[PDB]
Each structure stands twice: as C-alpha cells, then as structure tokens.
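Structure first, then comments.
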Amino acid sequence: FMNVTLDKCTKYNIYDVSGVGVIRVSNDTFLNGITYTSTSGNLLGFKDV
Amino acid sequence: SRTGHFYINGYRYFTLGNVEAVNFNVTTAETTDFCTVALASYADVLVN
Ligand SMILES: *[C@@H]1O[C@H](CO)[C@@H](O)[C@H](O)[C@H]1NC(C)=O
Ligand SMILES: *[C@@H]1O[C@H](CO)[C@@H](O)[C@H](O)[C@H]1NC(C)=O
Ligand SMILES: *[C@@H]1O[C@H](CO)[C@@H](O)[C@H](O)[C@H]1NC(C)=O
C-alpha cells in the first residue's frame, strides 16, 4: 500500500514528516539519497523507494 | 559499522545491536567481479 493523490491539495505524511500541499512528478536522477529539504526546513521533494 | 548502523546509498535503514564479524556471500561469474570491499575509520573532512 502507498496511497498518493497526485494533483490536488492534500495532507501527507512522508517518512515521518507531515504537511499539506500538492505533488508534482519531476525528471531528476538524484540517486544520492531519499529526502530533500530546503534551507528553511520544509521538504521540497522525495523519491520513491 | 561495528555499532551496527546499516546504510544503503547513504541513508540508514536500521541499526543492529552489534557485529563481531562480517561475512559477504556474493558470487559473481564475471572475472571483473567488483571494485572494492574495504575497511575504514572516522575522520574530519570537508566536501563539495
Ligand atoms: C487508499 O486506497 C485504497 C484504494 O483505492 C482505498 O480503498 C482506501 O480507502 C484509501 N485510503 C484513504 C484514506 O483514502
Ligand atoms: C527534464 O528535466 C529538464 C530539467 O529538469 C527539463 O529541461 C526537461 O524539459 C525535462 N523533460 C525532458 C523530456 O527532458
Ligand atoms: C570496474 O569494473 C570493470 C569491469 O570490467 C573493470 O574493468 C574496472 O577495472 C573496474 N574499475 C574500478 C574497479 O575502478
């Protein structure tokens, strides 16, 4: 199971980080890690396992 | 690690309590099997 509404406003919990927003598919290899966070501390994007 | 931390591609999935010894059961028919399995220690460095 991995429910993931794509293009609407939603709540979310990703790897113990919570919030609200909308999810966009991107094209970037970035195989270095699993989570990307901004300088402010708000996550910007994540990669599926 | 000796502490038992387990890291795949940088992130750490889980940490085992302790490891006395490690044995790697990897079998490759290819003669040019792999590049390296090494030991190492902590240090303080900078990176770009
Ligand atoms: C998660 O997805 C399944 C499959 O559509 C659905 O039955 C379930 O209700 C969903 N859960 C939520 C909280 O929407
Ligand atoms: C892929 O990503 C690059 C930069 O992120 C973008 O310029 C490009 O339009 C995207 N799509 C394709 C098909 O390359
Ligand atoms: C990587 O593997 C290739 C496979 O043939 C080998 O030729 C090469 O020497 C290796 N490079 C390393 C270990 O840096």
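In order, the residues displayed for chain A correspond to 438-486 in Swiss-Prot numbering, which applies throughout.
If you're wondering, the header gives electron microscopy, 3.2 Å.
A Cβ is built for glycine as well, from the same backbone N, Cα and C atoms used for every other residue.
Same-chain residues at least 6 positions away in sequence with a Cβ under 8 Å from that of A:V441 (variant position) are, in sequence order, A:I460. Natural variation at this site is recorded by Swiss-Prot as A:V441 to A, annotated: In strain: Isolate LRI 281.
Taking the Cβ of A:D444 (variant position) as reference, residues of its chain lying under 8 Å away and at least six apart in sequence are, in sequence order, A:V459, A:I460, A:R461. In Swiss-Prot, the entry for natural variant A:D444 to N states: In strain: Isolate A162. The structure shown retains the original residue.
Under natural variants, Swiss-Prot gives A:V462 to I with this note: In strain: Isolate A162. The Cβ of A:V462 (variant position) has A:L443 as same-chain neighbours under 8 Å, each 6 or more residues away in sequence.
Recorded in Swiss-Prot as a natural variant, A:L481 to V carries the remark: In strain: Isolate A162. In the three-state DSSP reading, A:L481 (variant position) counts as strand.
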